[PDB]
Amino acid sequence: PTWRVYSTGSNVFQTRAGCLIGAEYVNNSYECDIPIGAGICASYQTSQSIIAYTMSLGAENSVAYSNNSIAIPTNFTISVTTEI
Amino acid sequence: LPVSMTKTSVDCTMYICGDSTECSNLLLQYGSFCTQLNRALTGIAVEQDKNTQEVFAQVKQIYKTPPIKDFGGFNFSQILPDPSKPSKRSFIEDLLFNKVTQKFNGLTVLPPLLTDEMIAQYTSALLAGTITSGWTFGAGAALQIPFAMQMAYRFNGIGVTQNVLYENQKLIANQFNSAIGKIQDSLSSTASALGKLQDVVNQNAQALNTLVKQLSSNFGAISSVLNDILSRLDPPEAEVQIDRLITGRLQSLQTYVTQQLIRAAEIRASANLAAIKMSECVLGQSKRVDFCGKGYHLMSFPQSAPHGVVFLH
Amino acid sequence: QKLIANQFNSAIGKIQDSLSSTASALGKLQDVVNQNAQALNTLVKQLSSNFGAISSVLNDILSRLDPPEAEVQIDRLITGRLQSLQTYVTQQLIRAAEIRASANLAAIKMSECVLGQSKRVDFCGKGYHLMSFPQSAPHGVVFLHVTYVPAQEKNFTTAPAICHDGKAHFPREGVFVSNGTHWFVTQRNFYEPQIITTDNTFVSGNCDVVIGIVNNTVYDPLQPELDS
Ligand SMILES: *[C@@H]1O[C@H](CO)[C@@H](O[C@@H]2O[C@H](CO)[C@@H](O)[C@H](O)[C@H]2NC(C)=O)[C@H](O)[C@H]1NC(C)=O
Ligand SMILES: *[C@@H]1O[C@H](CO)[C@@H](O[C@@H]2O[C@H](CO)[C@@H](O)[C@H](O)[C@H]2NC(C)=O)[C@H](O)[C@H]1NC(C)=O
Ligand SMILES: *[C@@H]1O[C@H](CO)[C@@H](O[C@@H]2O[C@H](CO)[C@@H](O)[C@H](O)[C@H]2NC(C)=O)[C@H](O)[C@H]1NC(C)=O
Ligand SMILES: *[C@@H]1O[C@H](CO)[C@@H](O[C@@H]2O[C@H](CO)[C@@H](O)[C@H](O)[C@H]2NC(C)=O)[C@H](O)[C@H]1NC(C)=O
Ligand SMILES: *[C@@H]1O[C@H](CO)[C@@H](O)[C@H](O)[C@H]1NC(C)=O
Ligand SMILES: *[C@@H]1O[C@H](CO)[C@@H](O)[C@H](O)[C@H]1NC(C)=O
Ligand SMILES: *[C@@H]1O[C@H](CO)[C@@H](O)[C@H](O)[C@H]1NC(C)=O
């Protein structure tokens, strides 16, 4: 009955990549942990369960552009990044 | 420059046997070939999404330009996104999409990870960053600055003093707008500029068609309809004939998966080139002569295309 | 200098903790090793495949049959194993091509990021590149790019040029910014306002043609000291 349990019930969600079962779709947007396809991604979140969601591309940021506004940095931070 | 290809995948057992249990039993003798072959296709499939990620995901924040497009006279309407349109593709991205123009035998086409809408969103974000903050957003946080000033000191990278730009702002604006109009006409015209992407699509399509067509070949067997041999022949002679057909189909798949690997390596050598081109020609100002288009490079704008990217230098 | 040194040392400490952490950013090298092991194991397991022969142990065929039929059975085994070797070798060539391309890119990275300093944005790591230190690793190389990232930005009002006595003025290297009441010329990547003078600017034509020019007094360093 394991395959029957993971085929029936309300935990079913249609998607362009195919039918997803077992996971629960949510409206919150987060970074793509595991790529499913067609922008949908899955991750483990709080009890704990396997959620499905539209991957968030990132935080939106409306730049305050104007014909006379300029931003100048008043500090700096030395950083190190590893590459392999 | 092309960036990826259709994420194709094939069920080895379905293509070789198509539900024939006898053929499957014979295929068991060949061992891990189906797993290893399908393992090779999965790698290519992941490679496509990796390439697209390395090309367009270089921006960490989804910037957006304000509604007051007072860019010192420069009209950037043709490249900015169309809010009145359902898809948020730019105007020039509508000509690109319109200009560019199987499952039966176990073949499958997985959808790309990133949809066209999100790809267009990344392009719009990059345009917003380049238009409103120059190269500052590439290195770190986006710093707003007037576009006229950006172009002004961008000329310092070409050894020309900014006084020339400020003295000829109107003329530069007119020339830029006219040039944009020429690009619009060129893509709107019958020009074959998009041949590079069309060739990739056609190559993969005809390759798949060749693979399907190969099934009709008997490879020296009495016939190509698998059920026909099993109907007309008893199990003893059927084994030698079905073995020949199995060998032929396996050979075809091997040829199909070997060409795909080579074509994937090439298209990923192109992807890396595109990524470096975007990082240098969009997020900065490269002194490398003729790298970012012919002539001294000022800036570049990227525009989404099917399976590729189109740069306006 | 002191702040830069402390930041550098702390950055190295963060790198040490990140590498020693339970996570692993070295997945790329691990993939190469795993791929080679995968191919080798597949090639080894292929030996047990019979390929339609009565048995995969060649000695059994040599002992169970007489040569007039053993050559046929052996021919089947020959075909199967030869095909396996061909596939394995071809895959090795393709992987070799990928590794060589990565190696060449690494060599270019070494020359342009460790020896010198590269103007290519985003090539030698994220942000403005300062230098890079290489480190050896099994079957690969690890680059520690040291980069400069500006921070703590502030809003400022600006004008592209300054009009002083009809003649336009432009900044030699900096840009003109104001705190809301007083204008200043300052460095492009680090706020350091200085009084606008004839030494940090150059004149080019009339103000009337410059769009957005803002009238502002320009200081002369010679006249305030010419007491004669
Ligand atoms: C810019 O910010 C830095 C923050 O790193 C200031 O220097 C100090 O840095 C140490 C870490 O090495 C911190 O513990 C101190 O709290 C920081 N002090 C300050 C004033 O934040 C640096 O002085 C700042 N420079 C300015 C204000 O331009
Ligand atoms: C900027 O360009 C756009 C697109 O060309 C202009 O929008 C239309 O332009 C056509 C001529 O190409 C006119 O016939 C239409 O009347 C224009 N419609 C609009 C929205 O006004 C736009 O006018 C141009 N000006 C700017 C800077 O927005
Ligand atoms: C912006 O800076 C100017 C010039 O420094 C300020 O005006 C004062 O000017 C005198 C002479 O230069 C200085 O000794 C004072 O330090 C300045 N006052 C201050 C508060 O800096 C002007 O007031 C400053 N305005 C702002 C927004 O702080
Ligand atoms: C800068 O000064 C010039 C000259 O004063 C301004 O143009 C106008 O010129 C006439 C004739 O000299 C004067 O009567 C006006 O008073 C000037 N207007 C102003 C606002 O001063 C020019 O407009 C000034 N620009 C700025 C930004 O103040
Ligand atoms: C979640 O998204 C669906 C999509 O149609 C919408 O109908 C629903 O109202 C949303 N719920 C919340 C809480 O946002
Ligand atoms: C600059 O000013 C605008 C308008 O007051 C504001 O929206 C923006 O957040 C400011 N930027 C910074 C960095 O303070
Ligand atoms: C900047 O924009 C404002 C508002 O549109 C306008 O009043 C002002 O004249 C503009 N200045 C320049 C130099 O374009």
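Heads up, chain C uses Swiss-Prot numbers, so what you see runs 920-1147.
Backbone N, Cα and C atoms are what each Cβ position is placed from, and that goes for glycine too.
Now, the feature entries from Swiss-Prot:
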- C:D950 to N: In strain: Delta/B.1.617.2, Mu/B.1.621 (VARIANT)
- C:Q954 to H: In strain: Omicron/BA.1, Omicron/BA.2, Omicron/BA.2.12.1, Omicron/BA.2.75, Omicron/BA.4, Omicron/BA.5, Omicron/BQ.1.1, Omicron/XBB.1.5, Omicron/EG.5.1 (VARIANT)
- C:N969 to K: In strain: Omicron/BA.1, Omicron/BA.2, Omicron/BA.2.12.1, Omicron/BA.2.75, Omicron/BA.4, Omicron/BA.5, Omicron/BQ.1.1, Omicron/XBB.1.5, Omicron/EG.5.1 (VARIANT)
- C:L981 to F: In strain: Omicron/BA.1 (VARIANT)
- C:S982 to A: In strain: Alpha/B.1.1.7 (VARIANT)
- C:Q1071 to H: In strain: Kappa/B.1.617.1 (VARIANT)
- C:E1092 to K: In strain: Theta/P.3 (VARIANT)
- C:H1101 to Y: In strain: Theta/P.3 (VARIANT)
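Straight-line distance linking the Cα atoms of C:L981 (variant position) and C:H1101 (variant position), rounded to a whole number, equals 99 Å.
Filtering of the variant positions C:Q954, C:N969, C:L981, C:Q1071, C:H1101 by Cβ separation from chain A (threshold: under 8 Å) yields C:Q1071, ordered along the sequence.
Proximity to chain B, defined as a C-beta distance under 8 Å, is registered for none of the variant positions C:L981, C:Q1071, C:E1092.
Of the candidate variant positions, C:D950, C:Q954, C:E1092, C:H1101, the one lying closest to C:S982 (variant position) when CA atoms are compared is C:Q954. Among the variant positions C:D950, C:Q954, C:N969, C:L981, C:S982, no residue has its Cβ under 6 Å from any atom of ligand 3.
Looking only at Cα atoms, C:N969 (variant position) sits nearest to C:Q954 among the variant positions C:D950, C:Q954, C:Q1071, C:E1092, C:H1101. In three-state terms derived from DSSP, C:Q1071 (variant position) belongs to an extended strand segment. Across the fold, the C-alpha of C:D950 (variant position) and the C-alpha of C:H1101 (variant position) stand 59 Å from each other.
Following the DSSP three-state reduction, the secondary structure of C:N969 (variant position) is coil.
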